[PDB]
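Engineer: I'd like to ask you about the structure that follows.
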Amino acid sequence: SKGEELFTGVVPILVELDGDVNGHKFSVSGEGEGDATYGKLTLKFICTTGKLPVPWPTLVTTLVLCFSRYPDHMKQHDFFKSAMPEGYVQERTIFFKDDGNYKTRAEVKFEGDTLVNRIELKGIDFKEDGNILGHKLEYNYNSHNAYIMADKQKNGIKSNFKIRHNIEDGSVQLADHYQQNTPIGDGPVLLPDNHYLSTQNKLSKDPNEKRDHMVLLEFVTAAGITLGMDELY
């Protein structure tokens, strides 16, 4: 659709997150840019209120799937761009195994030339000495595949997927994600055939940044609809 046209070049990104996990209140801001032709995100996130009370890796999925690279042969399955510029609501529940859960509601839309992700996060039932509030997770991120399904009654999409966070004692912390997206505007959107998104994430630090922060380099590519192209060879 015409939402596609908004992503042909590099697009500035602004992320704002208001959080409260077990009563620990915090704000995060992020800035950077996205290049959907390559599925590429480059963002720096800052906790503006002090030390982040949860580990940075647990916020990665919450902190703009419109920047995913949809291959040409899958362009008709790109819901996220089709909802632009008016945007979409993205809601999740994230259950950390043997710990608490996040509930997030975000609006992703253009403000002028800037793609904005505005998020509210509420976390409950965490263990104060667990892996999350105890900052026992490794500062890294595993590659992962997430299936995208159409949700016709809601004119949107759904996704359920698991994130595995590495724990410093050698184990793995499961984070079970349940996601729903719905357009904000009324124009037609692309409802996709079943497919998945392949992600990878590199987390790093800014040596000159005194605030608690995360530098993120992310690549996301849509895949899984293959048979028609395969027959060409």
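In order, the residues displayed for chain A correspond to 2-64, 68-237 in Swiss-Prot numbering, which applies throughout.
Looking at the header, which is where the method is noted, we find X-ray crystallography, 1.5 Å.
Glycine too: its Cβ is placed from the backbone N, Cα and C atoms.
As annotated in Swiss-Prot:
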type: MUTAGEN; residues: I128 to V; note: In EBFP2.0; shifts the excitation and emission spectra to shorter wavelengths and increases quantum yields compared to BFP; when associated with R-30; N-39; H-66; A-72; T-105; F-145; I-150; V-155; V-171; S-198; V-206 and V-224
type: MUTAGEN; residues: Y145 to C; note: In mut1.9; shifts fluorescence lifetime from 3.03 to 2.74 ns
type: MUTAGEN; residues: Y145 to A; note: In Cerulean; leads to improved quantum yield, a higher extinction coefficient and is 2.5-fold brighter than ECFP; when associated with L-64; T-65; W-66; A-72; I-146; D-148; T-153 and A-163
type: MUTAGEN; residues: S147 to P; note: Increases fluorescence at warmer temperatures such as 37 degrees Celsius
type: MUTAGEN; residues: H148 to D; note: In Cerulean; leads to improved quantum yield, a higher extinction coefficient and is 2.5-fold brighter than ECFP; when associated with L-64; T-65; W-66; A-72; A-145; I-146; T-153 and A-163
type: MUTAGEN; residues: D155 to V; note: In EBFP2.0; shifts the excitation and emission spectra to shorter wavelengths and increases quantum yields compared to BFP; when associated with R-30; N-39; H-66; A-72; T-105; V-128; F-145; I-150; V-171; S-198; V-206 and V-224
type: MUTAGEN; residues: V176 to A; note: In mut2.1; shifts fluorescence lifetime from 3.03 to 2.50 ns; when associated with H-145 and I-198
type: MUTAGEN; residues: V193 to A; note: In mut1.5; shifts fluorescence lifetime from 3.03 to 2.72 ns; when associated with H-145
type: MUTAGEN; residues: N198 to I; note: In mut2.1; shifts fluorescence lifetime from 3.03 to 2.50 ns; when associated with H-145 and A-176
type: MUTAGEN; residues: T203 to H, W or F; note: Results in significantly red-shifted excitation and emission maxima
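Help me picture these features in the structure, burial and contacts included.
Structural biologist: Sequence-distant neighbours of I128 (mutagenesis position): residues of the same chain at least 6 apart with a C-beta under 8 Å from its C-beta are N23, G104, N105, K107.
The 10 Å shell around the Cβ of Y145 (mutagenesis position) contains 22 further Cβ atoms across the protein chains shown.
Reduced to three states, the DSSP call for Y145 (mutagenesis position) is coil.
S147 (mutagenesis position) has a Cβ environment of 9 other Cβ atoms inside 10 Å.
Taking a C-beta cut-off of under 8 Å and a sequence gap of six or more, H148 (mutagenesis position) has these contacts in its own chain: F165, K166, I167, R168, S202, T203.
Cβ-based neighbour count (10 Å, all protein chains) for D155 (mutagenesis position) stands at 15. According to DSSP, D155 (mutagenesis position) sits within a strand segment.
Remark: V176 (mutagenesis position) has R168, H169, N170 as non-local neighbours, by Cβ distance under 8 Å and separation of at least 6 in sequence.
DSSP assigns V193 (mutagenesis position) to coil, not to a helix or a strand.
The number of other Cβ atoms within 10 Å of the Cβ belonging to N198 (mutagenesis position), over all protein chains shown, comes to 11. The secondary structure of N198 (mutagenesis position), as reduced to three states from DSSP, is coil rather than helix or strand.
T203 (mutagenesis position) is surrounded by 23 other CB atoms, counting those within 10 A of its CB over all protein chains shown. Secondary structure at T203 (mutagenesis position), as computed by DSSP, is strand.
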Engineer: Once near-sequence residues are set aside, which residues in the chain of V193 (mutagenesis position), 6 or more away, have Cβ atoms under 8 Å from its Cβ?
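Structural biologist: Within the chain, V193 (mutagenesis position) has Cβ neighbours under 8 Å at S2, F83, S86, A87, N159, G160, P187.
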Engineer: Distance between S147 (mutagenesis position) and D155 (mutagenesis position) at the Cα atoms, whole Å?
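Structural biologist: Spelling it out, the Cα of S147 (mutagenesis position) and the Cα of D155 (mutagenesis position) are 26 Å apart.
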